[PDB]
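Trainee: Structure in structure tokens, see below.
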Amino acid sequence: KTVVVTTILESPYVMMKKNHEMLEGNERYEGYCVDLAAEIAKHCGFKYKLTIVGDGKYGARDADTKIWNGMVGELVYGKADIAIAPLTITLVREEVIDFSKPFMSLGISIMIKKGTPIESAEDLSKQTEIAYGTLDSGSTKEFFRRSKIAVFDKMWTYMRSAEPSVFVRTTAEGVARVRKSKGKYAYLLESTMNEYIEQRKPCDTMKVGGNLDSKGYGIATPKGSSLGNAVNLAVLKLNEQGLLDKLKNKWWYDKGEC
Ligand SMILES: Cc1onc(O)c1C[C@H](N)C(=O)O
Ligand SMILES: [Zn+2]
């Protein structure tokens with residue numbers, strides 16, 4: 001009956017409202033994905049319940065365990081009916097779950113502390129004083145692990161062996177590390193997140209260089225779900241009406257602190 005939506009606490013997609021302890025259910029959250037979930041549900045005609053993914057991950061398959069974690073896992077093992085989050089459409093994920101056409105276009109980018117002498121991925125690969133890493137259990141880490149292009153392969157070789165670990169559990173952890181490391185740590189994350197953080201106080205970070213790739217976020221459902229068709233049509237309809245652009249402007253720039 002009520003559609004269980006799995007999502008992740010990642011600003012500005014899903015965040016706890018200031019007054020959340022005094023609110024119930026869906027009303028406890030706010031953000032781009034909260035606004036989008038309400039719209040997808042209206043257009044598809046279903047009631048839903050937002051739930052935060054238990055392990056706080058996007059989703060990756062464990063080598064040997066072979067078990068999918070994160071939001072992807074919630075869909076794969078039937079714990080959730082749909083995932084509405086900044087979840088990247090990738091080949092390994094699409095082999096186990098279905099994705100709508102993209103609701104947001106983005107690419108991996110570099111985040112630096114203002115003043116850091118780095119202008120590109122090539123710059124990072126060619127040096128060692130400035131450490132750099134990515135988020136764990138996601139599409140960004142897999143991009144570097146599977147890349148056959150020289151610069152990225154060199155970056156992966158360094159990242160996989162760096163000590164202490166250059167990988168972080170959450171985006172907020174990556175941003176804090178950039179902010180606290182005096183220019184000695186750069187963070188590789190999706191352009192969407194980079195652009196968002198660039199507009200938040202203390203306004204000390206910035207996106208440098210172009211995107212390393214081009215991809216998109218999709219609304220995900222278990223393979224063969226009855227919801228897939230309507231959800232994809234809803235995403236296409238909402239993008240064409242300008243809603244997705246209005247939502248990005250609202251959560252990224254209208255509320256910008258810089
Ligand atoms: C958001 C975000 O920003 N940088 C990232 O790697 C991610 C996670 C990425 N969207 C995923 O699906 O794994
Ligand atoms: Zn609508």
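Residue 1 is the first one shown; counting continues down the chain.
The header says X-ray crystallography, 1.7 Å.
Cβ coordinates come from backbone N, Cα and C, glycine included.
This is the feature table in Swiss-Prot:
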{"type": "BINDING", "residues": "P86, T88, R93, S139, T140, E190", "note": "L-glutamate binding site"}
{"type": "MUTAGEN", "residues": "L91 to Y (Swiss-Prot position 504)", "note": "Promotes dimerization. Strongly reduced desensitization"}
{"type": "MUTAGEN", "residues": "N239 to D (Swiss-Prot position 775)", "note": "Increases rate of desensitization"}
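How buried are the listed features, and what sits near them?
Mentor: Around the Cβ of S139 (L-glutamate binding site), the same chain contributes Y58, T88, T90, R93, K215, each under 8 angstroms and 6 or more positions distant in sequence.
A C-beta separation below 8 Å, combined with a sequence spacing of at least six in one chain, links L91 (mutagenesis position) to none of the other residues.
Cβ-based neighbour count (10 Å, all protein chains) for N239 (mutagenesis position) stands at 15.
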Trainee: Just the number: how many Å between the Cα atoms of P86 (L-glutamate binding site) and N239 (mutagenesis position)?
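Mentor: With distance taken Cα to Cα, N239 (mutagenesis position) is 15 Å from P86 (L-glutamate binding site).
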Trainee: Helix, strand or coil for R93 (L-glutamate binding site)? Use DSSP.
Mentor: helix
Trainee: Kindly point out which of the recorded positions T88, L91, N239 have a C-beta less than 6 Å from some atom of ligand 1.
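Mentor: The ones that qualify, in sequence order, are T88.
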Trainee: If you take the centroid of the Cβ atoms of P86, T88, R93, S139, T140, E190, the listed L-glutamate site, which other residues of that chain have their Cβ within 8 Å of it?
Mentor: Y58, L87, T90, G138, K215, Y217
